[PDB]
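J.: Got a structure for you, questions after.
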Amino acid sequence: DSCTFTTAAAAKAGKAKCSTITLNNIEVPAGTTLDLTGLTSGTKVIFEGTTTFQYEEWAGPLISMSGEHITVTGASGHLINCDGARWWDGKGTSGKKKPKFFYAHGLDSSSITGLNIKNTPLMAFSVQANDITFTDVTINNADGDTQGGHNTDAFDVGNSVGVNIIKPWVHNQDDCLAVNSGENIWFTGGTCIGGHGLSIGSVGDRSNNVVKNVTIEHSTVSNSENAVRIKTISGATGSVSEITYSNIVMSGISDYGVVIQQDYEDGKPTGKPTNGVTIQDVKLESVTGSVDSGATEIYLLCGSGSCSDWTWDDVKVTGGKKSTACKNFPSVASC
Ligand SMILES: *[C@@H]1O[C@H](CO)[C@@H](O)[C@H](O)[C@H]1NC(C)=O
Ligand SMILES: [Zn+2]
Ligand SMILES: [Zn+2]
Ligand SMILES: [Zn+2]
């Protein structure tokens, strides 16, 4: 049936019988999830007007969706305004408990298109799904730059096979893309502003430490901590392979233009890379741009023998420090 819900509670109660679910100007109650899990296959979900959330310090998610063959869209002029500044305290995962925004867990063979998201209190999309596509999704957390936003990852991917992120537009304060695990991930045409870049990892110490076949391309990173990043955990085991960064342009980079390091311990680099996580088939093709004078252009800190078979074409990162601490990287590459 075609259903239109004006409350989160009504949506949760009636969703199953709806072939079309129009969410009209729903203000999600404090500490509650707009629960759109268990949707019937083929359901179309349309966000209308402005979706808001009442304030409460909690872990989220503000919205959770699951089901197979779900088509999520937003009506013209819609906006999902999380007004995250109410939570932002410059501490992100620390300090006030801030809710994760959208759980796309088990939202299989589904698409989310054109959603306009604003000021997520913490991470935006948590992806743990198969054959999921995010097209023309805009995550505007620009306000977080000056209002204390942190750990406002745009797309966190784990335990997902077949993830397509097409033309996302992101202005946040953490990873534009963060893949802790997954296979067949495609991120293309993205605008990544203010965050931590397009990252694989940190990989290791999870139930799934395999990242395979990730293509990040035609993306532009601006005013971010890093542009191209692959991190693996010290002493951890796992596999990172078939990673392609192609046609990546960067500028306003504060820390690293390109960084692939395997020395993350307790969330911090140590300078001592390990080799339990293999990093194979890394292809950088046309990765160019500038970084800050204080940033390191390229940093490749591989464990012994763990990094193999790379392709390095037209990687030209300028304006920063040229690292003299790189090691164990395939000779085709260079810092
Ligand atoms: C890699 O992922 C892409 C995008 O989903 C897909 O077209 C391709 O078949 C995959 N290749 C392998 C070897 O898994
Ligand atoms: Zn506000
Ligand atoms: Zn199917
Ligand atoms: Zn930061």
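Here chain A follows Swiss-Prot, giving residues 28-362 in order.
The header says X-ray crystallography, 1.7 Å.
A Cβ is built for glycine as well, from the same backbone N, Cα and C atoms used for every other residue.
Feature list, courtesy of Swiss-Prot:
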- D201: active site, proton donor (ACT_SITE)
- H223: active site (ACT_SITE)
- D180 to E or N: Reduces activity by 99.9%. No effect on Km for substrate (MUTAGEN)
- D201 to E or N: Reduces activity by 99.9%. No effect on Km for substrate (MUTAGEN)
- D202 to N: Reduces activity by 99.9%. No effect on Km for substrate (MUTAGEN)
- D202 to E: Reduces activity by 99.4%. No effect on Km for substrate (MUTAGEN)
- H223 to A: Reduces activity by 99.5%. No effect on Km for substrate (MUTAGEN)
- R256 to N: Reduces activity by 86%. Reduces Km for substrate 10-fold (MUTAGEN)
- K258 to N: Reduces activity by 99.2%. Reduces Km for substrate 10-fold (MUTAGEN)
J.: Using Cα coordinates, what distance in whole Å links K258 (mutagenesis position) and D180 (mutagenesis position)?
T.: 16
J.: Express the distance between the Cα positions of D180 (mutagenesis position) and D202 (mutagenesis position) as a whole number of Å.
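T.: Pair distance, Cα basis, whole Å: 5 Å.
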J.: Round to the nearest Å and give the CA-to-CA distance linking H223 (mutagenesis position) with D202 (mutagenesis position).
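T.: Answer for this pair: 4 Å between alpha carbons.
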J.: Could you round the CA separation between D202 (mutagenesis position) and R256 (mutagenesis position) to a whole angstrom and send it over?
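T.: The Cα atom of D202 (mutagenesis position) is 10 Å away from the Cα atom of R256 (mutagenesis position).
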J.: In whole Å, note down how far the CA of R256 (mutagenesis position) lies from the CA of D201 (mutagenesis position).
T.: 12
